[PDB]
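Worksheet for the structure shown next.
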Amino acid sequence: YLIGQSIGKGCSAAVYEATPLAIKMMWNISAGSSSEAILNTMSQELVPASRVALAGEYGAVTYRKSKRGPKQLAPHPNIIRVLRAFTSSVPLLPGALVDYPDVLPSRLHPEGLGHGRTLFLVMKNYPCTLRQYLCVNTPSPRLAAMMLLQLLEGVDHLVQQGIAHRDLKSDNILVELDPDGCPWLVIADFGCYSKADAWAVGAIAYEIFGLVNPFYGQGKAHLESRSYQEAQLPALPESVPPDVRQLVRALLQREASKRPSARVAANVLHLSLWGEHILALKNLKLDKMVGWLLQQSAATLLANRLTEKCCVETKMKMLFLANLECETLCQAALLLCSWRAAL
Amino acid sequence: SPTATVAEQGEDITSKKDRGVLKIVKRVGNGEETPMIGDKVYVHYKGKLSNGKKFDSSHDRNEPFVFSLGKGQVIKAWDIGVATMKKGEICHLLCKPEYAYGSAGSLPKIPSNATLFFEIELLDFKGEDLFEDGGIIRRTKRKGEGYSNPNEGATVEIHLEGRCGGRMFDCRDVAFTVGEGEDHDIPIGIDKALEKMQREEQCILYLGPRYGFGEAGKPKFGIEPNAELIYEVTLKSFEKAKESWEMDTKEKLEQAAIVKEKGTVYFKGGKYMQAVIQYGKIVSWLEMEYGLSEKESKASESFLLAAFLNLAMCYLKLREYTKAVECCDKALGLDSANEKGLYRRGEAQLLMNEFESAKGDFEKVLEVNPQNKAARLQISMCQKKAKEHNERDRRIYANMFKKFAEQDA
Amino acid sequence: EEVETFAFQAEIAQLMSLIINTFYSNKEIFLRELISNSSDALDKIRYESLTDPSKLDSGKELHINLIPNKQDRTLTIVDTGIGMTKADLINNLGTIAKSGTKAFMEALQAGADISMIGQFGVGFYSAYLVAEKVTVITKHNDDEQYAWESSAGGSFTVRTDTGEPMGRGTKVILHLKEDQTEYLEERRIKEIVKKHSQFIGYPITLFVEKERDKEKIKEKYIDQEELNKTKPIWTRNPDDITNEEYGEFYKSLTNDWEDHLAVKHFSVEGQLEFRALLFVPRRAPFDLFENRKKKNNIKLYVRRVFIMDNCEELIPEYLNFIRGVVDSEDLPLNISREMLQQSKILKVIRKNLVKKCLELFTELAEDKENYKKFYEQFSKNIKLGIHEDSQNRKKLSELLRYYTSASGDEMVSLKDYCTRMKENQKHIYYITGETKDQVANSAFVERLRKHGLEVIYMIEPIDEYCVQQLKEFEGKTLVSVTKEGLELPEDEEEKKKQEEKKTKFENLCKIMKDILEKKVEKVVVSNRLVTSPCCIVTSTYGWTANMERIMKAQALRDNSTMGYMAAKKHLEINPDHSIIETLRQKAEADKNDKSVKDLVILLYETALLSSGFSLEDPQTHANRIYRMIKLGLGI
Amino acid sequence: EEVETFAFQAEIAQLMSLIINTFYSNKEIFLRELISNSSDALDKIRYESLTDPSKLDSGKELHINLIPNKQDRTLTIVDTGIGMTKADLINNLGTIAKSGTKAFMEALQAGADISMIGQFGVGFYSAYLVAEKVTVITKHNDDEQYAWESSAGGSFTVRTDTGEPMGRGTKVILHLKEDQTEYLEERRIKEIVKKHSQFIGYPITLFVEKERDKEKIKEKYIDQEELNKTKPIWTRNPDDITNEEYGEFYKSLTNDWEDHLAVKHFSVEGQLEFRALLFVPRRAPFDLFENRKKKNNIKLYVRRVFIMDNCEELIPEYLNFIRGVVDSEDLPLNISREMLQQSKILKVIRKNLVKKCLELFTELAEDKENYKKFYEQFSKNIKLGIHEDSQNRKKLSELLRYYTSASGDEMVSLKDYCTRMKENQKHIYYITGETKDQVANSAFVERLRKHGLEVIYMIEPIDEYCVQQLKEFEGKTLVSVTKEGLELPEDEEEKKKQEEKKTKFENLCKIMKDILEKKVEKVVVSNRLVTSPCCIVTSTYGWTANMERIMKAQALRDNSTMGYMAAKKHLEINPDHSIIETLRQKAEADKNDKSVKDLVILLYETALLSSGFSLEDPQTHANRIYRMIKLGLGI
């Protein structure tokens, strides 16, 4: 047989066209690392071999070297474009040692056993926003006031980014509502004077309460500076606690300085929903102390305990209990106390 | 070593002086005393070398062994047991280095001094290979040569025993051929039977009715049982049919014309069970390129298509139309404008009760044939059979649900 | 021939400058080795004080303090060190890389818990990264105050002009550039100490006039705030730890409202040995898996100083939820010290970490209540590891509990099922599916119930991954009955009469096959169906309806190979089912009939509805059923 | 008062030792800067030669070779450098950090393509890390040979004469410890030199007597084997060379038997500008996504040398497949040089990378054949990015082709779904189906055909992530008809008669509800479908059936939520369907009728079979159908 042009497609594989017809002879060195692989990939390339296509010379080159050479299945490792072949190599004395392994002649491949878990990513369900879900579902006034926290925080955070927007839309925030029945604030917050963004948060609070919004109907829309009629609250229902209503009365105050920074609310709201209100805690029983944070973090444990029906109460608590500092954490307690300085 | 202990005091029938077969069993299961050879068995065995060596395969789970035949060559040691092996008995074996499954054998796979021996639990051991189309089991008394496999169209030299099924039957030792059995009135399964027949391998034949002359009925022989048919045929020698790699396009045309004329004769004689494989062979004839002058490629293919036609004709005559679908589907793959071919395929579809694809192809054939009434009446019958299946379900499904309400108390 | 032998010389200017602008990528590194110099200083002298009473009285209270100074921008720290003599101070200081700490350290005969943090001698020059001028006034033992100067101008000097004694008053002032004027922000400083130097057994604080300037009205007159509200548990003797120290430590470590589950403490004694101490939270972590970046796990605080941690090399991707902290005082390190030289050691410590925490899991499994709580909320991570570890299969095994036919209500260990081994079954029967009700109500499962053989029900999704990897547990092999084989040893009489049924119904298999084209390779009688006329069983290989489902379901998986793959499907019958024999009957009489065809259509169809496979073409099924309904309408 | 002004001093021994055992974590780095020195040396002198031909006249050679010399363990390299004066050699050697090369570099007036790789001055002493003694004989311009000595013993010298001339003979011998005696293995050296220093525009090789010692029979007496092989392309200006250049290049880069698809080359001219050159393979990458060792496929060079590459810092995880190589000859580096100082720069170059390669994708999309080939085999990565990028969404939106009712046969751009002949109710009507047929045979899809507006088919498991993220493509919004609303502007006669059907079928719907408890929220008359009596439609929010199905089977997604959330279910009818009106007729007249009861059971059931949702309890359905079969048996 005449051998064709010596061009190489494969490590030891070089496809040449014999004088038309063609044949390639990829060699297995008997002492290599992948020598078992090449002595077996042969079978894969000899999967398509015809019924009489492996008359291997079988003196010391093994009879079995081309006995299970014929195929069993069609998995397509590299190609299936093969018809004939022959065991052509060092014919005589090709090894000072070969154990002639001869072990388990009829096992096949387990589809390469490629089943490793391709890295997963989750999605953020965003079909809804505020004014949509608000009319859709009315949550607990604490489940609602907690949503308020997610607002002011980014509101705190965004002005903590120095950035500012004059009048956020009613639906300027979008609601993940990723788990059914619970809304959520956008982490990205793409949609867009000090306390301006905070004022928008106060205004949309009325929408959450379902109470009529004065900044809308009554007027003074789109201006944090504008103020008239003593910032009336038309919040008649008592579903909202009087103590937090005092905080709302404190909101929209004569001066933005007497108004709270969004962290103060965060403070307040961290202090209010979490922590706990007791007669022992009464009378500003909390004063300057650092460890109390952990003690307070313990008082925030019971969020998992009482009214943790809506599971989301545990979700964001981690990113909230960790980040706290008494410097901007004691004043609101003082202003909370006023809820009880009610007297 | 258990094998060594059993080997002692064992009368051995040995092929050579020191190599052979060793009666060694521990206990003997009750089984047919007469020696029997069986291809179909589910033997249970434990392949353990023992004796300072270890066989890790087949020792674990007992493996049913596919016996190729009485002289099966898959494992040499396995048949050695079947020598003087009963059915439903127990057997044990011994090492024979020559008898290794991988030819001569290699030392790591098979120990140089010891092969694989097994405490065989012998099971039913009677009979030889069966027939995939039924009607016959291998009933031989000699071995084939692998050199001379008779081929379709090779006129043969067979002798006949002289008694079918227990009845002295009337025939002679005539130069049979696949397309000849129906003419001279003997069991016609001979066609696919002589396949397993070579030169110098005697093989009596059990005959079932649907395979040979059984179902066909005998006015000359005088046979009571049409299913119980047994007789011996002695294929002394035979010629070789000239095959694809053997014929040539001119002789292709020659034998093509001759068989086409024969096909008209087959139609006139009405016999067709012969015609199935001869039409199939013409099909295969043409199914490959000729690389020659084919000005009448159309004429060749026309012979082929008329063969398709009569093939579907016979499939209508007796068959369950699956091979009708085959032949006329090849027709459609070549000439789908057959004035009758696709018509009979759609008629099969309606007799297959698939009257919807029948609607399709029947309106097609009406496009090409707006002349005759057969196909239009046939599609009308398709509508009738549709309505019949309708009323069928109608009856079988009248408030089928209300019946459930009966159960409710 | 001759030799001009010279020792290596050096240049100072370029050297120093390079050190500054190259050693450390970021300016944040400062405020850590300052602390180090002070720590070791005070430490040595502490030991010295123990030896001499007069020295102890002079040294007194130890503390480290910080003063940002706000608008003045005069950053500074102060220590209670002993300092160094007027000259000797130079002889260490201007001598780059000559650390007198290391010097006297080595000089120490009875070196007991010296724990010298720094040894390189380059931390002081790292201050230039921020300081414009490095000036430091200092006193020493029986010595006078001395104000060193520096601004990396190539030189330095010493000037004594009555700096306020401050007693010993060891301390260095810093002057950061107008540019990059950060770190005056205290809370930054705090997160910085939280990041590093939060664990030091010595008093630290910051002072700042920060108030509310409310004028009395202001809550606190001055702000004094220590920051080491923590004490290192690892140093403390394990087994001799204070009661409930770990619960409190967990809160101090991480701010978890909730407690810890369990925790384990390992005194290593190898060649390079360490303090292995590993918590496990009493809850499940809400925030896991979403972060592609490998996150905090075990922390390394070598030499009682925070070092680089949370890098996978310590602990695999599996069991990364684990939280503990490790520390070996001695470890090879770098100038930046952040990267590490040898990783083979990482491998040895990693081996130690997994062995031990796995033994922790074991000890946990000694408990049943809490262990089950854990297992509940964490088995997924468990199994992920179980399939990824590939060496300690025995250790990984025996830790799994699942619902079974024996007890549906309680999760039973595989080992418990193995000890039962009913009828010496060599096979452990399970099933993979979707809902518990569906898995319980399965044809093969019903047959298993008839055999009284129990079946562990697996309904977990991720279950397929681990089970393919998991195998013969305790010398006996798993078997999901949904496999094609399902070889069950019945009575000899049973085997044969079932075979006789096959001998007469294989022609029915034919009959149906003549309609059941293009879908099922082989149809045969079954020993697995009692309550159902017919059902489907996956072939010997391939992917189970639900295994295939999840392989298909997993996103980012679509491949040319995936589109056509694991094609292995065929069904069976219930030879002793009424409908089944009815199908047998009349089929012999008519080889072709639409009803028979449409029947087996719907039959095989519903069989595919069961056996998991999503319907290959629902619309069509709906059509057929709609036809049945129109029938029901008398139409 | 008195100033004792001194310059900074230093110590040598500890300095050097520290440098050795601390500066780098990877032992093999030593053979890189040997090369770098050599390179810049030869480079300078090259320029000098172009000035005046005296040095090269004698030299006439530019090659560099390495000799392992195992028989003596004498590692060495040789260069054609000019070397330095015996003295000046000292003055730049023993002077740690004084780079003579950086010296004369700066001294250069017309500094054209000087490309000085090393200016730090610590590369040479990196030898003692492996070397036991560092000895180097060398000649210089019009100068004599000089054998320097060193063993990091604090000193050095020269004692040399009668040494082989070998021209300049700028060679340096190495002597590695018995311990850690690696790197004699050549193939290690080779993987090393293609790990780094494979790209140098100057001749390199190794020589070794390796043979087969077969006694002649052996083909080559000695292995004169070069390692330069591929030359750096990106340095050559693009648009002056053909694609084959790039072709051959990548071929000799990754060693892919197959070609490249396309590639793009970007001369940056910013403040810190660079060579941007980016391939794209002509095939799909088989093995990937396990993140074992690779987060990207990009590589980075400065000063024409290998730098730290493959960091998630430069290219995001999305579109990580992109393979190209970048080089800006000079960036801030380190002593180990491996880590990087500023990452803001990483961010600005990342910006550039992604912008440019995205424009590449665009230019590709200018093609239709090859672009479609790509899109075929890579759309998954595309979409992953499309949903993760969140800024350039608009561009990401383009380059997306799909099967539609307008298309059928081939994919086709969304812009093709843009441009509508009717110019009415502009929205993007689509459906996330499982099998394309199973998306084409939905009754709601048929009603779109009845109206006649086309609908795009979305059929990928990963497709979902994209649909939520995608929105309002080209000022008009996507709409999956499977949503609950599906508001379709129909005729005045259409709207009112439909609603009249509604007003006299809402009672029928209430009648059904009296049986359709506990499953449906609202069952109302919908025109959503034709030619199908009933079907289910997901509510306004929540997960669609395909969306729910993937969430359930997603790996490691199991949670209290995943368990059961997104609960939104409601079906509809076909008021003009036969079966529908039959259900309507006499419904009021019958009381507690099972007929209608079990009917609507099966109805709603099959409607859930369609509309995707896996059957809530198959077994039960099978039971009902089995009852229907027993009926079919006349039983």
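Chain D is numbered as in Swiss-Prot; shown residues: 15-229, 279-698, in order.
For this deposited structure, the header notes the method as electron microscopy, 4.4 Å.
From the backbone N, Cα and C atoms, a Cβ is placed for every residue, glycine too.
If you look up Swiss-Prot, you'll see D:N51, D:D93, D:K112, D:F138, D:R400 marked as ATP binding site. D:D93 (mutagenesis position) is surrounded by 25 other CB atoms, counting those within 10 A of its CB over all protein chains shown.
Under DSSP, D:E47 (mutagenesis position) is assigned to a helix (H, G or I) in the three-state scheme. When other Cβ atoms within 10 Å of the Cβ of D:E47 (mutagenesis position) are tallied across all protein chains shown, the result is 22. Per Swiss-Prot, mutagenesis D:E47 to A is noted as: Strong ATP-binding. Strong interaction with HSF1, HIF1A, ERBB2, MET, KEAP1 and RHOBTB2. No effect on interaction with TSC1.
What Swiss-Prot notes for the published mutagenesis of D:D93 to A is this: Impaired ATP-binding. Strong interaction with HIF1A, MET, KEAP1 and RHOBTB2. Loss of interaction with HSF1 and ERBB2. Los of interaction with TSC1.
The mutagenesis experiment D:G97 to D is recorded by Swiss-Prot, whose note states: Abolishes ATPase activity. Counting every protein chain shown, the Cβ of D:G97 (mutagenesis position) has 25 other Cβ atoms within 10 Å. According to DSSP, D:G97 (mutagenesis position) is assigned to coil rather than to any helix or strand.
For the mutagenesis result D:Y313 to E, the note given in Swiss-Prot is Loss of interaction with TSC1 and increases interaction with AHSA1. Around D:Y313 (mutagenesis position), the C-beta neighbours below 8 angstroms that are at least 6 residues distant in the chain are D:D319, D:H323, D:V326, D:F342, D:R386.
According to Swiss-Prot, the experimentally introduced change D:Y313 to F is described as follows: No deffect on the interaction with TSC1.
Counting only residues at least six positions away in the same chain, the Cβ atoms of D:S505, D:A506, D:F507, D:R591, D:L592, D:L634, D:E635, D:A670, D:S673, D:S674 sit under 8 Å from the Cβ of D:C598 (mutagenesis position). Swiss-Prot gives this note for the published mutagenesis D:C598 to A, N or D: Reduces ATPase activity and client protein activation.
Looking at Swiss-Prot, you'll find the mutagenesis D:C598 to S noted as follows: Loss of S-nitrosylation.
With 49 residues unmodelled in between, D:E229 and D:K279 have Cα atoms 7 angstrom apart.
Here the candidates are the recorded positions D:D93, D:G97, D:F138, D:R400. The one whose C-alpha lies nearest to that of D:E47 (mutagenesis position) is D:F138.
With respect to Cβ neighbours within 10 Å, the binding-site residues D:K112, D:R400 differ, and D:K112 shows the lowest count. Residues near D:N51 (ATP binding site) in space but far in sequence (CB under 8 A, at least 6 apart, same chain), listed by position: D:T115, D:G132, D:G137, D:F138. Cα of D:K112 (ATP binding site) to Cα of D:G97 (mutagenesis position): a span of 15 Å. For the recorded site, D:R400 (ATP binding site), the DSSP three-state label reads coil.
D:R400 (ATP binding site) sits 24 Å from D:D93 (mutagenesis position), counting Cα to Cα.
The DSSP secondary structure for D:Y313 (mutagenesis position) is helix.
The Cβ neighbour count for D:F138 (ATP binding site), using a 10 Å radius over every protein chain in view, is 21. Chain C comes within the C-beta cut-off of under 8 angstroms for the following of the recorded positions D:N51, D:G97, D:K112, D:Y313: D:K112.
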